[PDB]
There are 2 protein chains.
Amino acid sequence: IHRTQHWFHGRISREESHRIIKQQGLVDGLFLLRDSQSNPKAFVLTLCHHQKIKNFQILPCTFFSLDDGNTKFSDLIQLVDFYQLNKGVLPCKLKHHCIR
Amino acid sequence: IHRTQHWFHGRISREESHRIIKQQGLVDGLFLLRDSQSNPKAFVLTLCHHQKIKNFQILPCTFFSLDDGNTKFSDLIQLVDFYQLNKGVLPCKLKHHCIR
């Protein structure tokens, strides 16, 4: 159900993700989620803060988490909804999605 | 937007909430949410753990939080969904809601 979300970019690569975020200005809080190219059940969150791009692996366990289970979610929509309001282990909240 | 949720008991007193939890098993993780009796813009999470009833004030910040703003939510549904999967400051996760 997350496939058509504005912040979900599908099976793009890491390199493509960094290209996109840079093209869109490296604005604080700019972010996107993508499918892992190695694990068919995992995702990656790419976000930038203070001009630095960081990647966080969202792994299953079924619930998802980007902090080794310290904080769990039932699906990606719940996860994004949460990090838009709470930093957690991230450098900043998820503010604006990178345009697909 | 939480008015019609099954875990929301509206304007019932603390005493009534405790009576309800006791009468429905007094089991770990049993919970309900209700309107605050002292703050017209606040809510209360009543939860049972180790046969002890605990009350957590959910205060507006408009966002909501029961842990002094450390964890914030856009509404009660997001809050409940989060605490059903994450303990946080609660003695345990929200497991079963009390039937109105």
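Using Swiss-Prot numbers, chain A covers 487-547, 553-591, in order.
Structure method, as recorded: X-ray crystallography, 1.6 Å.
Cβ coordinates come from backbone N, Cα and C, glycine included.
Noted in Swiss-Prot for the protein shown:
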MUTAGEN   A:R520 to K  No effect on NEDD4-binding. No effect on the disruption of the interaction between INSR and IRS1 and IRS2
**Prompt:** Within the chain of A:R520 (mutagenesis position), which residues six or more apart in sequence place their C-beta under 8 angstroms from its C-beta?
**Reply:** A:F494, A:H495, A:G496, A:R497, A:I498, A:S503, A:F529, A:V530, A:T532
**Message:** Need one number: the Cα separation in whole Å between A:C547 and A:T553 across the 5 missing residues.
**Reply:** 5
